[PDB]
Each structure stands twice: as structure tokens, then as C-alpha cells.
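Student: Once you've had a glance at the structure underneath, I'll fire off some questions.
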Amino acid sequence: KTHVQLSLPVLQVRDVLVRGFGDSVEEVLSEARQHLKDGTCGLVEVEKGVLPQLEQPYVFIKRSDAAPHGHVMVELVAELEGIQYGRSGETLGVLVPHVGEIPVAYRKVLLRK
């Protein structure tokens, strides 16, 4: 399927134990996609002081469309040193590995896979 319904656990930035997906734009996008498929991907909502506490390159989910079954349509965009690789809508948050942190909420998304 070109799209997959996921429920992403929303983590508090200070709880996150693994703060990025790797060391290159291509690796973080690869790893983000693998974790999303394996249900081991968390979401951190971006506010002031969140991103400096995570590791670059960042992986964002961004709104790709204006929401089937409550799931917002999203796609992946990486950022490294202020350059983004991909073009999409509003940031829903930054993806991180999930390794058993307790979530504060769930974000229903439809991921363009």
C-alpha cells in the first residue's frame, strides 16, 4: 500500500533515550521508515528548546494534504544544518526511536510509504 495508518506515541523530549536515527540524511530517513513499519517510532512535538535537545539530522513528519478516518496524511522530511531534503506542509513533530518510553498521547497519521 502507498499509505499506512499508524498511531505514533507522543514522547516528552526529556524522556527520549535515543535522540536520533543516525548520522546522514539518507540514514535517518531509512531508519525512520524502518521504525515506522516495525511500530518502534515515537513523535516529539516541536516547541521552543525541543530541537537542540535532539540529534541532527532530524526527521520531521509534515502534513502532505488537508484526514481519512481521523489519520492526517504526512510524509518524511530530513533537516541537517538548516537544509531540508523534501518539501511538504506543516510539521506535526520530529520522529525518534521508541524504546519503551511512556507516551503522553497518540497522533493518528496516514504515512505515504
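By the numbers in Swiss-Prot, the shown part of chain A spans 11-76, 79-125.
For all residues, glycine too, the Cβ spot is worked out from N, Cα and C.
Not my notes, these are from Swiss-Prot:
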VARIANT   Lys47 to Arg  In strain: Omicron/XBB.1.5, Omicron/EG.5.1
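Help me picture these features in the structure, burial and contacts included.
Tutor: Neighbour count (other Cβ atoms within 10 Å of the Cβ, all protein chains): 13 for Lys47 (variant position).
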Student: Please report the end-to-end Cα distance in Å across the unmodelled region of 2 residues, from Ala76 to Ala79, as a whole number.
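Tutor: The unmodelled segment spans a Cα gap of 6 Å.
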